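Undergrad: What follows is a structure written as structure tokens; I'll ask about it next.
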Amino acid sequence: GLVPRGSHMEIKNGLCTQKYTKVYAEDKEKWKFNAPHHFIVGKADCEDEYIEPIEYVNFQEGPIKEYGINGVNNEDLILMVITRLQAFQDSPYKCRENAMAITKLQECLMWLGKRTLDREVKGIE
Amino acid sequence: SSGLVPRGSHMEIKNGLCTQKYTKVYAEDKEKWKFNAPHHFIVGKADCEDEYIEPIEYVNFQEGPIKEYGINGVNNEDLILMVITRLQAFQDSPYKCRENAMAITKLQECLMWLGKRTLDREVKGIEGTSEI
Amino acid sequence: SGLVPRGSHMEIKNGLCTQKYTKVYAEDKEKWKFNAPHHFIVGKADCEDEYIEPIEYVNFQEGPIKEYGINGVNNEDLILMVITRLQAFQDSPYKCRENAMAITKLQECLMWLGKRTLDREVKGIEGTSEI
Amino acid sequence: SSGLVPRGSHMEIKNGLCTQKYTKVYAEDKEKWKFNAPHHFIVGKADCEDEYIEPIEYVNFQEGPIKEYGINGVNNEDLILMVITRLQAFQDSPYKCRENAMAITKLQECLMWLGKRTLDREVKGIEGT
Amino acid sequence: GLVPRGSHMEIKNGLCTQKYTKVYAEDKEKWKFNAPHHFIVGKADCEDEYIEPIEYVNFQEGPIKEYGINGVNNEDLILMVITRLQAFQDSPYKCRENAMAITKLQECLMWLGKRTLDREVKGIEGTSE
Amino acid sequence: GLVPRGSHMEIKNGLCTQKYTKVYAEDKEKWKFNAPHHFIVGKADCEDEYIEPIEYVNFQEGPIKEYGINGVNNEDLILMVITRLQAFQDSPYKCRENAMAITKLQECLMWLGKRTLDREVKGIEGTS
Ligand SMILES: [Zn+2]
């Protein structure tokens, strides 16, 4: 149950621990409209040759009236993480770090939403 | 028809900060939550009738502590990494803007706080376990 | 004359605010209605404490709008003014980093207040007196 | 007496972060901006036609050096202080909530940054020049 | 040379890289004014029994009025760090992380000051009050 | 107990109350590796001519693998301030302001640590 890596590009961050999982995106050659759109979360034990897919995440690619609805938005994933962290706060695992994180995520959503509202005033959205 | 599954015990995720214009986010109902949180999420098209959900994407989080149960789903940090990567690509484009910069900053701080939790919980040797 | 009696007006003192030339007064807590002060006066500082030299009057919306109508400004309007002026300052020879940080903080203040408002829109209780 | 006055050269402050559901904010014409900023704001009612403004309140800021023109207006700090006092009153009430707490923190930090600049000018001795 | 650890405790925090230096203070029982006031930074060669000093950092204990200047403030060290990071930003190693740190440290200073300014609204100074 | 100020420069910030102490450092012309490394905290009693020193603070100057361990790192000082501020919070002096300051200092640590980790992913440490 593996699949070849190929030119799938591994997303390494300084803030990755990459202890359990690794994140990949499509080859930078295939980025449409300035950004990657097709991510894979796989298991880290894997050799660089292959990826052990745990999950596939595909973002909205292309204009909506033209290619339909074919993926998720950033806001959706952030909302998922916020929901889970709020659940964790309602448990014995409540802690100040999760609270800080939730605040940071809500402020993130605020700033992206500010981008859309500003365009709306000009009608561009 | 072939793209519809019933809402059933799935709950819509309401948030006032999310536009909900083209998509809706669902999760499993609270009764079914294990390890205190939802783990099985669906993003689906908004203009659907309530009785059904039209799935676009399935996202399944790690259910259970890994040391005990192994690896069976994504982590919060993985999704946040995807979002940071996309926002930084946007910044490296003609559509660089200040709002995207702010969002990147907030997301990186979010990762740093979650990471402080993980660091502290490494030092205690209780990382990936179910202990408080 | 230009002076009015202080009377039951109360001085708003805050360490973070300089207070060299202006003073902020509000109606007394006793006469506060709707859980907050609503009738503020900026006056000149070097005036008799017994009196107030009014520079400006600012009256806020008293009571939810859907129940009492419209009778004053909201917090959001004042903050919008301050943001507009600081941005004008940024688009001038006096552009600086402190003004940029202040604009950011005020915009985040608006976004937090706005999240409250949107959550009450979802709950259908916006502009009411419900919790 | 219709409680209603012509817009004219007044300009409308449209911002993405403001809904304009109940009130609209106007300022004086950009051509009449003195010393790089607007100084004469109006809060009016939104349902009015663009032709006119239904004034609720007028807010004026210090325009010009005090030595020469006097104290003619308010400071940004004054309005921020009013808003903080009001939100802290709300927190001491059944309407206590976390968003208000955030707002207070943000507004206090805003005051801190504005105060920073002055303190800096003071240390360098170039204040109010 | 070397001094033994004895009644000195290592300040471990997960946010600190710990890679070449260690930080020590008086052991908890000796704290005065509810706080550690005598810190030593030292080498990480692990003679668990002993500490290899690099710097002694001593904080003001007590009311200045009662005891006089006898140590350093938190403000002073934070000033040193801000000054170095601003120097770094005026260098080939300018970076966004350093800019963030300078902002966080300036806001730290701003909050501590509020505490004092608010105390000065009541006039209480350098006191147990 | 005095020392001449001489080349030393006073570091003055508005955000400093600084009513009782002043902080001095070496001359900019003697700054090495782009930044100051030698600092003194002194009483403000004195005139410009002299410094009365309460404390000496010397930071690690030169790469650690050439010159050994000859000074402190910013992380150490920030650590100490955090540790004392948490101490005050377990005391009658607990205030919101302090908590907020501890939050800011911890976020400072997170950002500086983000630099090292990034450099580490890129494989570089303490390079020129
Ligand atoms: Zn912040």
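The count begins at 1 with the first shown residue.
Heads up, header says this was done by X-ray crystallography, 2.8 Å.
Keep in mind that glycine also has a Cβ here, set from the backbone N, Cα and C atoms.
So Swiss-Prot has the following annotated:
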type	residues	note
BINDING	F:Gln60, F:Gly62, F:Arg84, F:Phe88, F:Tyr93, F:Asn98, F:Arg115, F:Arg119, F:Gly126	3'cADPR binding site
MUTAGEN	F:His37 to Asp (Swiss-Prot position 29)	No longer binds 2'cADPR, partial loss of anti-phage defense activity
MUTAGEN	F:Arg84 to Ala or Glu (Swiss-Prot position 76)	No longer binds 2'cADPR, complete loss of anti-phage defense activity
MUTAGEN	F:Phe88 to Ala (Swiss-Prot position 80)	No longer binds 2'cADPR, no change in anti-phage defense activity
MUTAGEN	F:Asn98 to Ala (Swiss-Prot position 90)	No longer binds 2'cADPR, partial loss of anti-phage defense activity
MUTAGEN	F:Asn98 to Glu (Swiss-Prot position 90)	No longer binds 2'cADPR, complete loss of anti-phage activity
MUTAGEN	F:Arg115 to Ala (Swiss-Prot position 107)	No longer binds 2'cADPR, complete loss of anti-phage activity
MUTAGEN	F:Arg119 to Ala or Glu (Swiss-Prot position 111)	No longer binds 2'cADPR, complete loss of anti-phage activity
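Structural setting of the listed features?
TA: Following the DSSP three-state reduction, the secondary structure of F:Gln60 (3'cADPR binding site) is coil.
Around the Cβ of F:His37 (mutagenesis position), 22 further Cβ atoms fall within 10 Å across all displayed protein chains.
Long-range Cβ neighbours of F:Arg84 (mutagenesis position) (same chain, at least 6 residues apart, Cβ-Cβ under 8 Å): none. The DSSP secondary structure for F:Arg84 (mutagenesis position) is helix.
Spatially close to F:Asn98 (mutagenesis position) yet at least six residues away along the chain are F:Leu85, F:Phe88, F:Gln89, judged by Cβ distances under 8 angstroms. DSSP classifies F:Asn98 (mutagenesis position) as helix under the three-state reduction.
Neighbour density for F:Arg115 (mutagenesis position): within 10 A of its CB lie 17 other CB atoms from the protein chains shown. Look at F:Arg115 (mutagenesis position): DSSP puts it in a helix.
On its own chain, F:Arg119 (mutagenesis position) has F:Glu125 as residues at least 6 apart in sequence with a Cβ closer than 8 Å to its own Cβ.
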Undergrad: Among F:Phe88, F:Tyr93, the recorded positions in question, whose Cβ has the most other Cβ atoms within 10 Å in this structure?
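TA: Result for the most crowded candidate: F:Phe88.
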Undergrad: What whole-number value in Å do you get for the largest C-alpha pair distance within F:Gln60, F:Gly62, F:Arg84, F:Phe88, F:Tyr93, F:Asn98, F:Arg115, F:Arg119, F:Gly126, the residues recorded as binding 3'cADPR?
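TA: The span, Cα to Cα at its widest, is 41 Å.
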Undergrad: With the cut-off set at 10 Å between Cβ atoms, which of these binding-site residues ends up with the most neighbours? Options: F:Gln60, F:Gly126.
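TA: Comparing the binding-site residues F:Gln60, F:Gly126, the most crowded Cβ belongs to F:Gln60.
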Undergrad: Taking the Cα of F:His37 (mutagenesis position) as the centre, which of the recorded positions listed as F:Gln60, F:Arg115, F:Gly126 lie within 10 Å of it?
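TA: Among F:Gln60, F:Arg115, F:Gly126, the ones whose Cα sits within 10 Å of that of F:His37 (mutagenesis position) are F:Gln60.
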Undergrad: Quick one: Cα separation, F:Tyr93 (3'cADPR binding site) versus F:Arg115 (mutagenesis position), in Å?
TA: 34
